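Trainee: Quick one: the structure is below, and I'll ask about it shortly.
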Amino acid sequence: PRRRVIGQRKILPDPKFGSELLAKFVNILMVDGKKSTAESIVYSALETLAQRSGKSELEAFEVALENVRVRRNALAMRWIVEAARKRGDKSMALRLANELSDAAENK
Amino acid sequence: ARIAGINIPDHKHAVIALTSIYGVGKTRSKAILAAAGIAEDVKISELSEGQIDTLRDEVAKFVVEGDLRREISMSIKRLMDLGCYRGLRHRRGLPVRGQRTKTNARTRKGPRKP
Amino acid sequence: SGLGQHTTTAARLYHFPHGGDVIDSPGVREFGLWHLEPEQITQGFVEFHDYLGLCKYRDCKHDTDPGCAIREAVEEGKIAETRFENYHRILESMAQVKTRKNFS
Amino acid sequence: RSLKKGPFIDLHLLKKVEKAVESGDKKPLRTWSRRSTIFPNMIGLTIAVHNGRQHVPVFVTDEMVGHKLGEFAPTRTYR
RNA sequence: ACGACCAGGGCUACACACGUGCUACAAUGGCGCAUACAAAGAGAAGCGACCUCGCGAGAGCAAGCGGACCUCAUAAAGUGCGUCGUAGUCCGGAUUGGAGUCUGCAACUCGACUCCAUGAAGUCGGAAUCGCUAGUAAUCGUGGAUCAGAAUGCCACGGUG
Ligand SMILES: Nc1nc2c(ncn2[C@@H]2O[C@H](COP(=O)(O)OP(=O)(O)NP(=O)(O)O)[C@@H](O)[C@H]2O)c(=O)[nH]1
Ligand SMILES: [Mg+2]
Ligand SMILES: [Mg+2]
Ligand SMILES: [Mg+2]
Ligand SMILES: [Zn+2]
């Protein structure tokens, strides 16, 4: 970093929606290299956000992303995941869905 | 519902509620429900009194009560009153079956004090 | 004016009228604590022997650590606070004497 | 611990039991077999069990049957 | 005799201190059923299938194979369904008792493993301190050396990432 000035890696996007930004979101929640169990929680959390908390699933995540703002998007997604773990609900898909609901209404 | 195991099981599933009796784990609770004919996911609700007393008879083969406390205790009293080496381990609160006593003996020794 | 002078030399030997000897000392303002570890500083005080092993952690600096039972004994009043504040002055002196190096 | 096909006992100590039954009880018998399984024909005898430097006599009791002679002799002195 | 032989004991002790690890404190999980995908090695005083018995550790019977053939050897995470619903719990497994397997002249001091039962502390850890810039970190299992037997250590190997 003192001499070695290089860029940052560009991972493959979301296979479901074609979103580059959502591919970085599932990697933060992913622990122990478990991609298969991480993306199932994120997909089920957004479907709760889409069907019962407002349409335009890709736009509904962006409104929740906008209030908590490369590094600006990185710190915003990290604050959602880490605050979702310390909640009172039952599952990780239910906790992160309520965090995106609160971030959409900036509270 | 009061069993011969007088301590009242919690109002939950059958294989979990039988575990609260001293001397019935997870495996033995499965053996009683298999011998009686009651499913393991049946709660205390709808478990009729004709289905509770048939669990009293199946558990009656095993002594699982404060009477089981004294039988474990007097088995240790057989060791300590005899004067054996293993009986000396129980009287001071030291590990018996080969655990070291340099460090990491906190369960047997009790909390630390210099 | 407000100080003391060390006129008499190192040590002169005499005898008691009953028995034993006397040894005079110089006027000394020196503190050599290069001997051993700060674990031995904990052993250098009498009443602090009986209060070891009572704090939260097994290792403790006893100044900025939460739950120090030795600090609770000073706050209770069984240990005077003059001795406690001077105790960490000994520990902060070892942050100032040790600086260059010295070894025997 | 040990398998059920035959409880182990040393041959020299088994000979010491047989003469003790016929000729009656004697002075406490010094031995080194800390690994022998106690049989019911030994009840009443006093066997001196070696523990590293000395021999400690052990009066055999009825409920000692099945145990080892090494379970009655501490090998270290603690203070 | 500072030599040598043998028996037993000690190297594994216990009021404590320190460094190094494993498993945890859990719903990104626990358990039950169903089920998919590895690479790299080891094997003749050895690996030991199939069949049969035991809840199980295993045992009996008994081939194949000095081996790209046969055996260890069904990889585990994952996937699908059901369950528990945030608690000292169907978390976590310590400790202890009882009943046993196998190794070996011989498992008390001091072995491994299975079964039943018991269910400590612990609900994410102060000052301080370490590793790591990519198939890396993290995590999942497998194999080997040592070895009659005795791996949370070490050496390798892949899976996901
Ligand atoms: N008023 C009074 N003066 C005293 C007393 N004891 C000593 N002094 C005085 O104090 C002074 C110092 O005494 P001194 O014994 O020489 O001190 P020191 O510690 O030996 N000095 P040094 O360090 O040179 O050896 C002397 O002038 C002495 O007379 C006392 O009880 N009362
Ligand atoms: Mg029970
Ligand atoms: Mg558990
Ligand atoms: Mg580098
Ligand atoms: Zn303290």
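Swiss-Prot numbering applies to chain C: residues 243-346, in that order.
Even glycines carry a Cβ here, placed using N, Cα and C.
Grabbed the feature section from Swiss-Prot, which reads as follows:
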type	residues	note
MUTAGEN	C:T250 to A	Loss of GTPase activity, does not dissociate RbfA
BINDING	C:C297, C:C302, C:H304, C:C310	Zn(2+) binding site
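Would you situate these features in the structure and describe their surroundings?
Mentor: In three-state terms derived from DSSP, C:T250 (mutagenesis position) belongs to neither a helical nor a strand segment and is classed as coil.
The secondary structure of C:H304 (Zn(2+) binding site), as reduced to three states from DSSP, is coil rather than helix or strand. Sequence-distant contacts (6 or more apart, same chain, Cβ under 8 Å) of C:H304 (Zn(2+) binding site) comprise C:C297, C:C310, C:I312, C:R313, C:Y329, C:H330.
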Trainee: For C:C302 (Zn(2+) binding site), which residues of its chain lie six or more apart in sequence with Cβ-Cβ distance below 8 Å?
Mentor: C:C310, C:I312
Trainee: Starting from the Cβ centroid of C:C297, C:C302, C:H304, C:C310, the recorded Zn(2+) site, name every other residue in that chain with its Cβ within 8 Å, sequence order please.
Mentor: C:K298, C:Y299, C:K303, C:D307, C:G309, C:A311, C:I312, C:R313
